[PDB]
Every structure is written in structure tokens, then in C-alpha cells.
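Here the structure comes first, spelled out in C-alpha cells, and everything after it is commentary.
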Amino acid sequence: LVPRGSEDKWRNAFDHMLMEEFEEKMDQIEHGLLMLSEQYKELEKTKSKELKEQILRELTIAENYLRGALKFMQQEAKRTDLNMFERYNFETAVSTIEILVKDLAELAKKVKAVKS
Amino acid sequence: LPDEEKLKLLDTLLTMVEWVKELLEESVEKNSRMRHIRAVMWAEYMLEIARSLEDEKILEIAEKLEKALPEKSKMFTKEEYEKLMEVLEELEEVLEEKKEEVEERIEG
């Protein structure tokens with residue numbers, strides 16, 4: 001009935017490579033989020049304006065990449081040429097992008113709260 | 001569910017169990033919180049599918065699995081990951097038993 005398939009079901013080298021590069025970019029962005037959280041502690045301490053603007057710049061770069069990735073991933077999850085593995089992969093990618101975007105937005109708010 | 005659609009669901013479930021084990025292994029190796037989150041989400045999807053079988057032992061092991069999953073964005077500790085793999089092997093055992101039992105039922 002529904003394509004259950006076997007247990008090795010990537011089915012496309014192009015999409016697999018794209019998803020792998022996306023996962024590595026997500027790891028890099030989450031690590032940058034951790035670093036920026038430490039620097040936000042530093043900014044609560046010091047109220048340095050240059051550090052404030054720099055953190056905001058990196059946050060914006062990450063947020064723009066993540067918004068583009070989110071739109072792309074939602075479109076790809078709106079494909080009909082999809083199998084079960086691909087459908088769940090796209091849904092999980094969308095959801096994890098939502099989480100990382102919300103974390104980035106909250107950190108942006110917290111960092112904007114300081115007087116600088 | 002007729003036994004045939006139960007068998008189809010059991011095949012899907014068994015395949016997703018191995019997929020989730022593989023993703024847990026990859027997330028532990030790469031030591032990334034996002035990979036953890038992805039694996040936990042795959043597990044949640046598998047649980048949502050598994051609950052539709054309305055099998056008592058399947059629901060019990062699904063509850064155990066939900067207990068073995070971390071909270072939200074939190075990564076799973078080492079013992080928690082080992083417990084997760086344990087519960088996943090247990091779920092694989094009961095799913096294989098139910099697949100066998102359904103295949104026996106369809107034969108008559």
C-alpha cells in the first residue's frame with residue numbers, strides 16, 4: 001500500500017548531499033548560538049557597545065540563513081515526489097529550523113535589552 | 001485495522017525503529033544537540049504511528065520510550081542514550097512478535 005520500503009531509503013544523491021550540507025550548517029549555527037550566549041553573559045557584565053553590535057550582526061546573519069533554509073525546507077516538504085523517509089526528513093528539518101530560529105530570536109531580544 | 005494493514009504498519013514501524021537507532025548513533029558520534037533533536041523527533045513520529053495499533057504491549061513499550069526520551073531541546077545523557085537503545089530493542093522485539101502473530105493470523 002503506502003510506500004513502506006526497506007531500511008535504506010535516501011533515493012537521491014543530490015538531495016542527500018544538500019541535506020548533509022544543511023545539517024552541518026545547522027551544527028555550526030547552534031555552536032555559534034552557544035558562543036553568543038556566553039558573550040551575552042559577558043555583555044550583561046560589561047555593557048560594551050561594540051560587543052553588542054557584533055553579537056547582533058552574527059545573530060542577524062544566522063537568522064537570515066535560517067529563514068531561507070526554513071522556506072526551502074517547507075517547499076521541499078510540500079513535494080509530492082516524496083517517500084516516507086524523505087517526508088519525515090523534511091518535517092524534522094523544518095521543526096529543527098523552527099527551534100533554532102526561536103532560540104536565536106530570544107537571544108536577540110535578551111541582547112537588545114541591555115543599554116549598550 | 002484488518003490484519004493486513006496491521007502488517008503494513010508493523011513493517012513501517014520496524015523500519016523506523018532501525019532508522020531512529022541509526023540517527024541516535026549519528027547524534028552521539030557527532031555530539032551535536034540538533035542531531036539529538038532530530039532523532040527525538042523521529043522517535044516521536046514513530047510513537048505516534050505505534051499508538052494506532054492499539055496493542056497493549058506496544059503501548060506499554062511506547063510509554064517506556066516516551067519516558068526514555070529527553071525533554072524538548074535537551075540532549076540525552078549517556079545512561080539515557082543506553083536506556084533509549086534498550087527500550088528500542090525491546091520495541092523491536094515486540095514489533096517482530098506482533099508481525100509474526102499477525103502473519104500467522106492471516107494464514108488459515
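Residue positions begin at 1 at the first shown residue.
This deposition comes from X-ray crystallography, 2.8 Å.
Each Cβ is built from the backbone N, Cα and C atoms, and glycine gets one as well.
Taking a C-beta cut-off of under 8 Å and a sequence gap of six or more, A:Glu7 (mutagenesis position) has no contacts in its own chain. Under mutagenesis, Swiss-Prot gives A:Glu7 to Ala (Swiss-Prot position 25) with this note: Decreaced IgE-binding by some of the 24 patients tested.
A mutagenesis experiment is reported in Swiss-Prot for this position, A:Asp8 to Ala (Swiss-Prot position 26), and the note states: Decreaced IgE-binding by some of the 24 patients tested. A coil conformation is recorded for A:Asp8 (mutagenesis position) in the three-state DSSP classification, outside any helix or strand. Here A:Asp8 (mutagenesis position) comes close to no residue that lies at least six apart in sequence on the same chain with a C-beta under 8 angstroms from its C-beta.
In Swiss-Prot, a mutagenesis experiment is listed as A:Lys9 to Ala (Swiss-Prot position 27), annotated with the note Decreased IgE-binding by more than half of the 24 patients tested. Identified as a major epitope. The Cβ of A:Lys9 (mutagenesis position) has A:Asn83, A:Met84, A:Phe85, A:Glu86 as same-chain neighbours under 8 Å, each 6 or more residues away in sequence.
Under its mutagenesis entries, Swiss-Prot includes A:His16 to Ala (Swiss-Prot position 34) with the note: Decreaced IgE-binding by some of the 24 patients tested. Sequence-distant contacts of A:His16 (mutagenesis position), defined as residues of its own chain at least six apart whose C-beta falls under 8 angstroms from its C-beta, comprise A:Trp10.
In the three-state DSSP classification, A:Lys25 (mutagenesis position) falls within a helix. Same-chain residues at least 6 positions away in sequence with a Cβ under 8 Å from that of A:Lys25 (mutagenesis position) are, in sequence order, A:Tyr65, A:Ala69. In Swiss-Prot, a published mutagenesis experiment is listed as A:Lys25 to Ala (Swiss-Prot position 43), annotated Decreased IgE-binding by more than half of the 24 patients tested. Identified as a major epitope.
Swiss-Prot lists A:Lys41 to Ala (Swiss-Prot position 59) among its mutagenesis entries, and the accompanying note reads: Decreased IgE-binding by more than half of the 24 patients tested. Identified as a major epitope. For A:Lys41 (mutagenesis position), no same-chain residue 6+ apart in sequence has a C-beta under 8 angstroms from its C-beta.
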